Amino acid sequence: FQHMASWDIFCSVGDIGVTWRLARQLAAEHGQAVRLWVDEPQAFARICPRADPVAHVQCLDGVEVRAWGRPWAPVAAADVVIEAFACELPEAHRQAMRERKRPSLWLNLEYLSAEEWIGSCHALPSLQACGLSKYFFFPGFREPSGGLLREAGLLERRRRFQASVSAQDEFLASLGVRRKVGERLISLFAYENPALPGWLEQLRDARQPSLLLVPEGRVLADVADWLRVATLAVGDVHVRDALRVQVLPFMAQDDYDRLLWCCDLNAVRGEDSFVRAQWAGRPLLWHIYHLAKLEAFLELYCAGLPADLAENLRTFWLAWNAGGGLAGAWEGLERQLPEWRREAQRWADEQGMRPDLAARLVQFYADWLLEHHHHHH
């Protein structure tokens, strides 16, 4: 015998990547029964290639992935129901949650923020009209908060990977990529940005060579325009003096981790990859889909950095997200990449000591359950 609870996770497409990662970890590491309800199967196919876009129910990585139908097909409610990123539950599911002998624990999983105030709202109950309460669950970088998603053994695996030239070379070769000696590796997952050409020009004109790895999409179209090339296909390589550009193939989440672990600088987008780039223990650039979140993260992340690096890093990140002048900050920032890399490893190690979000979520249910029946803890 072992304890197992059931979890309903609803996501309407914040970042399906975050919800899928959480669902997988609840099933794999905690042995929970997880149903993931997705209202857009095409969005889920983006993040999970092996899925069936027409199947109403399918089991992937121990998670029961179900289509969020219109109209909603009534089902019984799980022990825990998570609304990811303030999507609205089906009316019949709220009834199902109420009808249980023990009503479902109702959680809202919030977007990640470094803002200090989320600590005052984490685990806050809110009595709803139907008579149930829902609890806000705020991921965060400091206590109190719901922590960050992080798989068991992740940093140990990352350290072994980064310590092995052959593991890195073999992985990059599986993407079609071969690093040149002395070439800095930069991954570029971003949104459209008018400041990108000025930054490409700085990479082209530098003394140290760079390899810029770019996935298909809108930014790739902008890179093609700057290259003055009509089409950029997966595997294509173009050289402009010190800058080499290569187009990446599609990558599942775990392979994207390995790419982050190889690169010397990862430009990332979206809430999931922002955290994955931090676990990589490497310099990163975050493009956000906002000023309060950006500035709050910079305050915390830069707190332990030397003043000169912190100034150039903040200036570059703010300009990267404002689309403004990038020249001055990058020149100074590029010269500080080795120092920044040592600080990025320290940051990942420090965050790695905090209990991870999935563990906090399972513990929240345990304590809630014991309190519901007025038992000791």
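Numbering starts at 1 and runs along the chain as it is shown here.
Header lists the method as X-ray crystallography, 1.8 Å.
Using the three backbone atoms N, Cα and C, a Cβ is placed for every residue, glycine included.
Here is what Swiss-Prot records for this protein:
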ACT_SITE  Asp15  active site, proton acceptor
ACT_SITE  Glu271  active site
MUTAGEN   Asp15 to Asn (Swiss-Prot position 16)  Abolished protein-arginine rhamnosyltransferase activity
MUTAGEN   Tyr111 to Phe (Swiss-Prot position 112)  Decreased but not abolished protein-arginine rhamnosyltransferase activity
MUTAGEN   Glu271 to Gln (Swiss-Prot position 272)  Abolished protein-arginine rhamnosyltransferase activity
Report, in whole Å, the straight Cα-to-Cα distance of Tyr111 (mutagenesis position) from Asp15 (mutagenesis position).
9
Chain break of 4 residues - Cα distance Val13 to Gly14 (Å, rounded to integer):
7
Just to be sure I understand the break: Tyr289 and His290 bracket 6 unmodelled residues, and I want the straight-line distance between their C-alpha atoms in Å.
8
Between the Cα atoms of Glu271 (mutagenesis position) and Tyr111 (mutagenesis position), what distance do you get, rounded to the nearest Å?
8
Mapped onto three states, the DSSP assignment of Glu271 (mutagenesis position) reads helix
At 10 angstroms around each C-beta, which of the mutagenesis positions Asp15, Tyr111, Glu271 has the fewest other C-beta atoms nearby?
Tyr111
